[PDB]
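**Student:** Shown below is the structure under consideration.
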Amino acid sequence: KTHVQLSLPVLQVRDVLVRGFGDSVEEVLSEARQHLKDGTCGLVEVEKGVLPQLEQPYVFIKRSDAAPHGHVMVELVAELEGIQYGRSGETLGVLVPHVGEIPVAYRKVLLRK
């Protein structure tokens, strides 16, 4: 399928144990997609002070369109040293590995896969 319905645990930035997906734009997009397929991906809502507490390159979920079955359609965009790889809409959050942190909420998304 071109899209997959996922419910992503929303994590507090200070709880995150693994603060990024790897060391290159291509690696972080690859690992993010793998963790999304395996159900081991969390989401941190971006506010003042959040990104400096995480590791670059960053992987964002961004709104791809204006929401089937309550699932916002999203795509992945990576960022390294202020340059983005991908073009999309508003940031829903930054993706991180999930390793059993307790979420504060869930974010229903339709991931372009």
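By the numbers in Swiss-Prot, the shown part of chain A spans 11-76, 79-125.
Cβ atoms here come from the backbone N, Cα and C positions, even for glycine.
Under its natural variant entries, Swiss-Prot includes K47 to R with the note: In strain: Omicron/XBB.1.5, Omicron/EG.5.1.
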**Student:** Across all the protein chains here, work out how many other Cβ atoms are within 10 Å of the Cβ of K47 (variant position).
**Tutor:** 13
**Student:** With 2 residues not built between them, what is the whole-number Cα-Cα distance in Å for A76 and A79?
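**Tutor:** End-to-end across the missing region, Cα to Cα: 6 Å.
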